[PDB]
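Read through the structure below, which is laid out as structure tokens, and then see the notes.
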Amino acid sequence: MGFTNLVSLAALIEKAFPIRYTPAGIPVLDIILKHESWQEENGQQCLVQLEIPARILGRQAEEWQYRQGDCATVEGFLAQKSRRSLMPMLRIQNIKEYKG
Amino acid sequence: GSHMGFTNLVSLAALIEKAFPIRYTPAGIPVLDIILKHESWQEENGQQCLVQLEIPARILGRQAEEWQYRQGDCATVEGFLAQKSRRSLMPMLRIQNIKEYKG
């Protein structure tokens, strides 16, 4: 019975840091997302720019670690990288190649 | 097929932590700046997760009016993410729609 935290973003993976691992083994993949669209607002269209760090886990973190040059649809939730951080990050639950 | 833009969709249920005095573009349009404060438990790789998030946000025109006095109110908000300012490194939520949370 959750409180809604849903982002879907289509965006080019701009940078993908070498893959890493929790002490427990799980694959962790840090990423920078560069987004760039025209959205509707109060009647007119808007150039939107957005660069946002993001993180992928486990299986998809390995299938995707090699894809710096690519455009993806991404679904997840927003969170602050590290308590006391004042900076939000996207925690990806699912990641397709954009074909929208 | 799709003439839609590139997908930029946030739905977020948060607390209106701060609502700045309402301002106005030179053209008249009402602008309401806000700080949103979300807490929740999300699922990730089979584990429950405590998530804390404080995010600036911004409404326009009509709803900017109805929402200027909601200090301690909890809302579902819908919009898209964007960098306030050039190079700000700091994202914000631009709300297309806001209503009282019901879940």
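Here the Cβ of each residue, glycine as well, is placed from N, Cα and C on the backbone.
Residues annotated as domain 'SSB' in Swiss-Prot: A:4-99.
Note: A:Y21 (mutagenesis position) has non-local neighbours A:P27, A:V28, i.e. same-chain residues 6+ apart with C-beta under 8 A of its own C-beta. A:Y21 (mutagenesis position) carries a strand DSSP state (E or B). According to Swiss-Prot, the mutagenesis experiment A:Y21 to A carries this note: 1.3-fold lower single-stranded DNA-binding activity than wild-type.
Classification of A:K34 (mutagenesis position) by DSSP places it within a strand. Residues within less than 8 Å, Cβ to Cβ, of A:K34 (mutagenesis position) and separated from it by at least 6 positions along the same chain comprise A:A11, A:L12, A:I13, A:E14, A:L50, A:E51. Recorded in Swiss-Prot as a mutagenesis result, A:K34 to A carries the remark: Significantly lower single-stranded DNA-binding activity. No effect on the levels of DNA unwinding activity of PriA.
The Cβ of A:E41 (mutagenesis position) lies under 8 Å from no Cβ of any same-chain residue at least six residues away in sequence. Annotation of the mutagenesis experiment A:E41 to A in Swiss-Prot: 3.4-fold higher single-stranded DNA-binding activity.
Cβ contacts within 10 Å of A:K81 (mutagenesis position), excluding its own Cβ and spanning all protein chains shown: 15. DSSP assigns A:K81 (mutagenesis position) to coil in the three-state reduction, placing it in neither a helix nor a strand. For the mutagenesis result A:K81 to A, the note given in Swiss-Prot is Significantly lower single-stranded DNA-binding activity.
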Can you filter A:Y21, A:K34, A:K81 (the mutagenesis positions) down to those whose Cβ is less than 8 Å from some Cβ in chain B? none
Could you give me three numbers for the domain 'SSB' (A:4-99), the DSSP helix, strand and coil residue counts? 6 helix, 63 strand, 27 coil
